[PDB]
There are 8 protein chains.
Amino acid sequence: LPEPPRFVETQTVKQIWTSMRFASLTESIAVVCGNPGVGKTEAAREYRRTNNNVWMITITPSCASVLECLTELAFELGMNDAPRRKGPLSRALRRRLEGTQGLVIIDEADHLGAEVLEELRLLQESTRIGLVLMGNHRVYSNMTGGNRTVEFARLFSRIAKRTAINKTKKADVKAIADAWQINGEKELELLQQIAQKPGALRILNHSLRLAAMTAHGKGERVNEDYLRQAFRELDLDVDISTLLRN
Amino acid sequence: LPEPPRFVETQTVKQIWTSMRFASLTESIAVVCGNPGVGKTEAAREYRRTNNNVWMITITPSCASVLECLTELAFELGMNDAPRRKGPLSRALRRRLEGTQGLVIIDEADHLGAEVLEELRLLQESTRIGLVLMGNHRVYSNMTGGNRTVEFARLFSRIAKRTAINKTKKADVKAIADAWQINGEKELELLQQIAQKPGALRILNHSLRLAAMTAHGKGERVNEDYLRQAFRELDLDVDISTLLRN
Amino acid sequence: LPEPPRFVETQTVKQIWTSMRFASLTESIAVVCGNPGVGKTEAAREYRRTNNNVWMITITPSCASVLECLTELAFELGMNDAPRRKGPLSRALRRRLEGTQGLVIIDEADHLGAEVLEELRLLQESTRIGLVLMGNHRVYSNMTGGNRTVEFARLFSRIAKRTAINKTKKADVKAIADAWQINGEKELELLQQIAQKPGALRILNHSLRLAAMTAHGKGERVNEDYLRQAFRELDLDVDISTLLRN
Amino acid sequence: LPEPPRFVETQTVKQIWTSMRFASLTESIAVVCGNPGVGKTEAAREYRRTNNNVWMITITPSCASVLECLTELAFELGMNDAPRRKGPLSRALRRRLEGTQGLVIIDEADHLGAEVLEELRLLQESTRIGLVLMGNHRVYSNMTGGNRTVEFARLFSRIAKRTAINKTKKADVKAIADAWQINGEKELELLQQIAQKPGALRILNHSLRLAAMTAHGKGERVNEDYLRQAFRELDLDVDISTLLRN
Amino acid sequence: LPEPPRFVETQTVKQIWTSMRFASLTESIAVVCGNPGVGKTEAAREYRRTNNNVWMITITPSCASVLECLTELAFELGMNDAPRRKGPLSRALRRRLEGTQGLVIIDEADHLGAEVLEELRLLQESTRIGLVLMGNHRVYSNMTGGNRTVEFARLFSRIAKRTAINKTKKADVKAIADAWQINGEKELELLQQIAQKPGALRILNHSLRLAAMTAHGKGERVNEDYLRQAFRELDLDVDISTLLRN
Amino acid sequence: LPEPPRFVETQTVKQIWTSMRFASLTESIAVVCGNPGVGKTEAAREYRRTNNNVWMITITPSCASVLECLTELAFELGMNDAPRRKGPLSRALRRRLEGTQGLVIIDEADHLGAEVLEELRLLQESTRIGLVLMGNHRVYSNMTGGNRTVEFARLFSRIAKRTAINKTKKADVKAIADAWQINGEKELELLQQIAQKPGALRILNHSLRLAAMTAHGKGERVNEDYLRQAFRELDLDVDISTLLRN
Amino acid sequence: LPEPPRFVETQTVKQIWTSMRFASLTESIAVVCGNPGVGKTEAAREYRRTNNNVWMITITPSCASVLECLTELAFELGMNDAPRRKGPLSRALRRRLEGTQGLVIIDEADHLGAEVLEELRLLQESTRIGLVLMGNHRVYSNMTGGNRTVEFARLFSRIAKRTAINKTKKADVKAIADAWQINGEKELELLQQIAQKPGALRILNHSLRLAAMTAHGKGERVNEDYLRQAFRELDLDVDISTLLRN
Amino acid sequence: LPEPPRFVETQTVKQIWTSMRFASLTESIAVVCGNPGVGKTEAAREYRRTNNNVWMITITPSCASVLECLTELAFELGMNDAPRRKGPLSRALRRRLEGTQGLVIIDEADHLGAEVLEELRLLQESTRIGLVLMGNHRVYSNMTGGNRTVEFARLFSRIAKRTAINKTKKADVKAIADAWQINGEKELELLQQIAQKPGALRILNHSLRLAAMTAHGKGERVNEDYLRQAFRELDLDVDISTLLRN
DNA sequence: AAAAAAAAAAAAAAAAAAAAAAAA
DNA sequence: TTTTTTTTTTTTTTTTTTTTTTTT
Ligand SMILES: Nc1ncnc2c1ncn2[C@@H]1O[C@H](COP(=O)(O)OP(=O)(O)OP(=O)(O)O)[C@@H](O)[C@H]1O
């Protein structure tokens, strides 16, 4: 019956916000790398919404070059009239970002190459801001493993605080259930089981939203039956590569 | 005598449409991969024609790169003046697709590489639309099987609902026959046999259209004789790799 | 004395033309694969000459990639200003070929790989034209034999009608002899014997042209003697790999 | 005393020129494969010099790929600004060689692989010219011997006339002696003996040139003594793999 | 006391140089293969130093492929900007080497395979230069012995003059002693005995240089004692595979 | 109490250094092969440390191919940006090593095959450096024994000085004891007895270090008791293949 | 009732740990070979878990080659992006393992061939770590017995400490019983008798776990009856090769 | 009249299932070997069908090597894109089977060699699954009899539970008859007599199916007459050896 | 012990034609 | 006009190796 909670401050969200606060305070690059669906992107979005002078961009493979990444950062800054060349855009970003003590949150930073990462590191160094590189466990692995540990030496030195989010914690699903008004022990155990699945918090949110929608359509309250039905839906455990083969 | 039916709503078509509706509502990526000639592309085309704010593109090996796939998507959107660079085109697609709650159906998505699939994934994430990847069993097999379950981890994580179409069901051919005005039990059995041949509805439609054309030319009604003649035609059981040796 | 016939409509030519007409009407891929020198390439050329909206290309190993094959198809279309990229060229071909109900005859289609064949079948599907793959037994043997029957599954399902030309039939050589004004039973027997040689119809044409040229030079009518002299020429039965050894 | 004859029209040269004329007239591939030092390369060079619209290239192992062989052919054609890709170069060759009824002489053609030979065959077919292939017995042995006769089936069918040069005939050495002003019966017998050695005509030419140079230096006429001295030179009968052992 | 002679024109050097001049004049391939330490490499180096338009390369097992061998030849030619592909490099070598009547000296030619030797032979044929191949008995043994006499048939036919250097002759050591200011009969006998050892002239030069260095250090003239001490050094007659066992 | 000596100059070390100086001066290949644990590798390492323009590499079975051995040599040279192909890397090594009169110490050279040994031999010949092969008796045994004395003929001829180290000499262990401050006659006899054990100097060093560590832990001086305890340790006389059986 | 102990520090475990510590300190190869089921692999695993900079790999017959064994070691090191060639992987291992003074425990080292054992020995030499070879009596028997004591001479010389585990000792089973809370003298005697059976500690662990499971299911305490039932199970005394015959 | 039962849960099937459960629980290898046709393979297949995370492969002499056996195991796992090398395939199997608590049943394991059995044992050890060897008495006889019991010592120690199936038991045929709706005492005696014949359950099933087919053809019920006729059929007592010679 | 066959397959160039948008 | 870039790619192979097995 109640409207779904758009965002809840879980333990993982609190840790990620602490990492971003440290990055903005010490003015050094921070790495927030975790497995998919652990609450990273929504934590970054909520941090951007609730904190002034915080700018967040995502790195698509189309915006994975220096000019396109700088243009994305400028568009996030509101500089809709930014120059379309590398040098003028870099200088405009240096002028606009300086003196703000901001926090440029590079979501999906694993797509960044060496040149773009060097450009971002130089921008942070000459701007004195926080640069939170996000993504998956490839963010750290890109800066280590042979020739990459000497080319990325300066960038790896800039990294002050690094956070690894392996799996969604029990406190996270507990907070989500509390925000969803769920009290049943069986329901909590089912939510915890859904959490350990790949795409942890995404699958948890999909199951919760589908169960809430089904209960609202049927005019009843959400219980373990609706959660189980939603989790059995989505065909998560379907080996569809073998279904077509056989 | 009556005109052939352009499209008939079948069980497989209904399941695919349910998957599309779920993808558009939940705003998460869905996978619809089936064996050749099971009714995926035609159902997707009918969904696009009957529903507003629904966009369909096909992924040829020529349009299997980020720039070309984004250009195809823009051309589907009606943005005939789309930018020719990766970044500006991605931003234009983000502005155009946002706020529509649409459904971008990526037909033949098995041709997409890691880069293009990742870019489309990020576009869906930052746009809040539904992405329906189609093709064959290789769509799922690309995202699983070793090193590709950690590179495609995030893309696998967004996948909300996946639908398997191994072979066309009896209800599908029953609906096709009813739309074709076929009542004979022998004709129904012949259609059922025709469906299980490789390329189920491709061969079924070819045989039905040929039988109808032959009957109309001869001025008679369609019966089992014309169906059998059409099925014996098309040389499906011709091992044309051995008619030359022997 | 009479001028040689540049082309004669025969049984093999009639069957190949029936296959091409079926491919153009049903708008589905057709395969015309036979042994060398049976009357396939000339049949396709004559079909292109006598039928409008019919475009024929040959696939050299240099034009066996997607970009080069699409450029060859565009040049056949008269699009001498075709784009030099894969995507723009594919879209230009989609625009130009659409609405014509044409017939793209891919001569020597055995050279095409999986990528180019997949691109061509997708172009045919999105354009609603007839695609005729031509060549030798490898045209079909490429789409069967293990992993190639599941990668080429959709393309194999596209194949509506497949025609095998193992050896030149008796009616074919009879029609050619009639076009060459040959009545002698011994001459017909010699022509039939010449046909069964490898490179059947090429050897037939070479022998006929040589005999006609020699008879015209000598001022006499063509008879079995000139045919025998021409056939004993061309050194068909010369084991030239053992003449050097011995 | 008289200057050596650069080229003399021997019987083998006449046969090779007849094969070349037949290939250029019939517009079909011809094979001229013989033992080393029989006069094939010099006959081809003289044919190219004395006949217009005749182009000759040689196939080194570096120029044994499609792009490099096509570039060699273009450079022979005088197209010094030829494109550096397979497709554009093939199309440029098709445009330039078409309408000339020329004769593309492929010297050392046994080095061509299946791909390059197939491309050259298709170029000849779509250009209507004469392709002449030479080398050693491996030219024919490449297109025969099991799987090689079904892969090279079309190319073997193209072959109109094939000429074998096992060893230089008595007429060849007779013509060479006549051009060299040699009348002695012992000298003719010695030249015939020199011919039967491996590398027949190369050894013959080397011996004749050495004898002529020695006679000119000594101010005398060439006789059997100088021929014998030259033939005992060149160390043909030196088992140098055993001279080091013993 | 006097400085050692860098190079002395021995009888073996004279014979090798005669072979080089014959190869450069006749413009045909020559082979100079002999046992280790006989003076072939130094003779080639001195010929390159004292004669213009003479190019010498050595064939390491890394430079035993067509591309690397052609790059070595180009670097010897001074073409420091040679193309890195097979075809363009071959054409550049053809253009640069043509019209010079040079002498491409292939040291250690026994490492060349069939492909590289074939390419070098065709380069010499189409360039009209002299190709000199050195090494050991395996240079000729590679072109004879079964299937190797028919694959290497043309290359064997090209060979104009082949020179065998089994062991250094008495004239060689006599000239070396004369250049070294050695007159004692015992010293001459000791040098002759040193020559017959494996690595004839390598050991001879090493012993002479060591004796001269020791005499210069002691301030005396070189005599039989110093040569004997040097020859007893170098541990030539040490069965070092048995000193460890016993 | 005193720190262990890192390295001590002994008779075997002096002989090996004399061989290395001879190889670097004469610019010819030298062989230093001996039984395991005789002081070869440490002598080579100390020579590299104390002498400029001296480069040492070891040949692991993975680095026993031409490309990998050349890459090892380049990495020893400091060429961290060396090319990854055989030819360019060989030319880079030729350029870098030339004009230095250096000494390439090939430790564990018995793992090199014919190809890699030939490449290193030609590199030394074209560079005028000292190639000091090292290892065990197989270094020489690979170059003799039938067909191996004619394939390795040039390499064997180039071997200037070969040094055999069967067992560590009495002077070697005497110098080691002097560096270890050992005066007891019983201790000297025990060290000599330890020397004759297999892995002579490895075992001697292990025993000395263990005795010194035990004495330092107990606060006493090293005597015969500690050496005997260390030698009874290390379980050299344990027939561990019969302990498990019994 | 109490949970089973995952690991107990037996006397054999203490001896194996002493050997591993000696190998890591002395930086020399150690051998831990014994009869199966004595407590070797679990001791190595526990040592790896409790000590930092300790890497343990196992040698399957598929991982018995140099490349696969080095890849196994790299994967144990944590570099999932290790190069797949012999040389680059060896250099990456040398770089990563250097400066750590680690302990690479090669479990099941009896499967290693001469090449792989030599490569691991050289890696340990150039890295200064402790290589602990494990397995059965064949580990030593591979390095002794004729030709194998001279090829494996260096590897045998580098073996610092070798430890024999013939059978599980009384102290080991006493410690296991103490960790299992077993006090009965009859139970202790039964455990001792179980130990002397082949596969000593595997059988002991299986019997103890089955007895504990049966007691927990029946709600009683483990005594002599449950251990006797478990030992009579597992069908150790079943001559199953004679049951089928009779 | 009733359809034949596909499977019946017999006493032998129950014992085999108990052995498989024990193997999957104790995480140790189990051996299920018996006489041919005693209900082993079908019991294993039924257990695989009715249990999750259970994988069954058969070992034929074609797939009796390490690479092919691992490929078959991977194909059973559904990894149709498994690597083709020994090491990568072994690592992929280790990653896929780890944590699944699986049970790999190796049907007809007597064909496995020492290398493949060792690889499977190490895979089970490092994966913690249940390896069920299967076949005939050779499975155990390969692990005992001299040198085979010291080479297979570890594998023999790994074997937890071994089950012998000498012949089909009375309860087995009783359950089969009950599932086949047979009540006659004479029919039961005939089935029992059929069971003791070689190929016990294969022969019993063949006789029962033939009798049922004959009864259905004649429209009567199965009784002793039909079973006797079926048993006299199949030529079980026909000695082919003596009829042909005589 | 010796010769031949059938793969996987992974790292490394390099090089050349085509727009193609934008600022002064 | 003048320039600045820029980026996107598409093909070019090229090699180096790395077993895997299979038989005689
Ligand atoms: N429970 C059962 N009910 C009916 N038939 C059975 C049953 N178990 C086995 N069979 C029959 O046994 C035959 C083959 O299975 P079975 O286990 O006897 O083979 P096997 O000789 O052990 O096999 P292999 O030696 O190849 O592993 C079939 O005819 C099958 O019908």
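What you see of chain B is 67-312, where the numbers are those given in Swiss-Prot.
Heads up, header says this was done by electron microscopy, 3.4 Å.
Using N, Cα and C of the backbone, Cβ positions are placed for all residues, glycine too.
The ATP binding site annotation in Swiss-Prot covers B:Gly100, B:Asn101, B:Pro102, B:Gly103, B:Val104, B:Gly105, B:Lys106, B:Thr107, and the record cites similarity to another entry as its basis. The annotation that Swiss-Prot gives for the mutagenesis experiment B:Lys152 to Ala reads: Complete loss of strand transfer stimulation activity and self-integration protection. Here the residue is the original one, while Swiss-Prot reports the published mutagenesis B:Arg187 to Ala with the comment 20 fold decrease in ATPase activity due to impaired ATP hydrolysis. What Swiss-Prot notes for the published mutagenesis of B:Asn202 to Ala is this: 60 fold decrease in ATPase activity due to impaired ATP hydrolysis. No effect on ATP-binding and polymerization. For the published mutagenesis B:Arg220 to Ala, Swiss-Prot gives the following note: 12 fold decrease in ATPase activity due to impaired ATP-binding. In Swiss-Prot, the entry for mutagenesis B:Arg224 to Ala states: 60 fold decrease in ATPase activity due to impaired ATP-binding. No polymerization. The structure shown retains the original residue. According to Swiss-Prot, the experimentally introduced change B:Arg268 to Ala is described as follows: Almost complete loss of ATPase activity due to impaired ATP-binding. No polymerization.
Recorded features from Swiss-Prot, shown on the structure.
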{"residue": "B:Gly100", "record": "ATP binding site", "DSSP (3 states)": "strand"}
{"residue": "B:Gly105", "record": "ATP binding site", "DSSP (3 states)": "coil"}
{"residue": "B:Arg187", "record": "mutagenesis position", "DSSP (3 states)": "helix"}
{"residue": "B:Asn202", "record": "mutagenesis position", "DSSP (3 states)": "coil"}
{"residue": "B:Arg220", "record": "mutagenesis position", "DSSP (3 states)": "helix"}
Output field, ATP shell: CB within 8 Å of site CB centroid, site B:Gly100, B:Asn101, B:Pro102, B:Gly103, B:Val104, B:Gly105, B:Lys106, B:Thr107 dropped: B:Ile231, B:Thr234, B:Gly265, B:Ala266, B:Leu267
Binding-site residues B:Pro102, B:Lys106, B:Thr107 vs B:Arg268 (mutagenesis position), shortest C-alpha separation belongs to B:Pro102
Tell me which of the recorded positions B:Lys106, B:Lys152, B:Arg220, B:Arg224, B:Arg268 sits in the most Cβ-dense spot, judged by other Cβ atoms within 10 Å. B:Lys106
Of the binding-site residues B:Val104, B:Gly105, B:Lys106, which one has its Cα closest to the Cα of B:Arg220 (mutagenesis position)? B:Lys106
Cα of B:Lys106 (ATP binding site) to Cα of B:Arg187 (mutagenesis position), in Å and rounded, measures 21
Surrounding CB atoms that lie within 10 Å of the CB of B:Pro102 (ATP binding site), all protein chains: 20
What are the non-local neighbours of B:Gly103 (ATP binding site), defined as same-chain residues 6+ apart in sequence with CB under 8 A from its CB? B:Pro264, B:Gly265, B:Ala266, B:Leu267, B:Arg268, B:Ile269, B:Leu270
Entry from the recorded positions list B:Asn101, B:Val104, B:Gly105, B:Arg187, B:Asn202 having the most other CB atoms no farther than 10 A: B:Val104
Tell me the Cβ contacts of B:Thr107 (ATP binding site) under 8 Å, same chain only and six or more apart in sequence, or just say none. B:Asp173, B:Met200
List, in sequence order, the same-chain residues at least six positions removed whose CB sits under 8 Å from that of B:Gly100 (ATP binding site)? B:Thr78, B:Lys106, B:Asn202, B:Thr229, B:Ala230, B:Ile231, B:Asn232
Just the number: how many Å between the Cα atoms of B:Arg187 (mutagenesis position) and B:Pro102 (ATP binding site)? 25
Whole-number answer please: how many Å between the C-alpha atoms of B:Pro102 (ATP binding site) and B:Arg224 (mutagenesis position)? 25
Near chain C at Cβ under 8 Å, of the listed recorded positions B:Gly100, B:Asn101, B:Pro102, B:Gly103, B:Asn202, B:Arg268, we get B:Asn101, B:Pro102, B:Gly103, B:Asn202, B:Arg268
Between the C-alpha atoms of B:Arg224 (mutagenesis position) and B:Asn101 (ATP binding site), the distance in angstrom, to the nearest integer, is 23
Give me the Cα-Cα distance between B:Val104 (ATP binding site) and B:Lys152 (mutagenesis position), rounded to a whole Å. 34
Just name the binding-site residues among B:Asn101, B:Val104, B:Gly105 whose Cβ comes within less than 8 Å of a chain A Cβ; none is a fine answer. B:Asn101
Measure from the CA atom of B:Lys152 (mutagenesis position) to the CA atom of B:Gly105 (ATP binding site) and give the result in Å, rounded to a whole number. 33
Work out how many Å separate B:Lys152 (mutagenesis position) and B:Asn101 (ATP binding site) at their Cα atoms, rounded off. 33
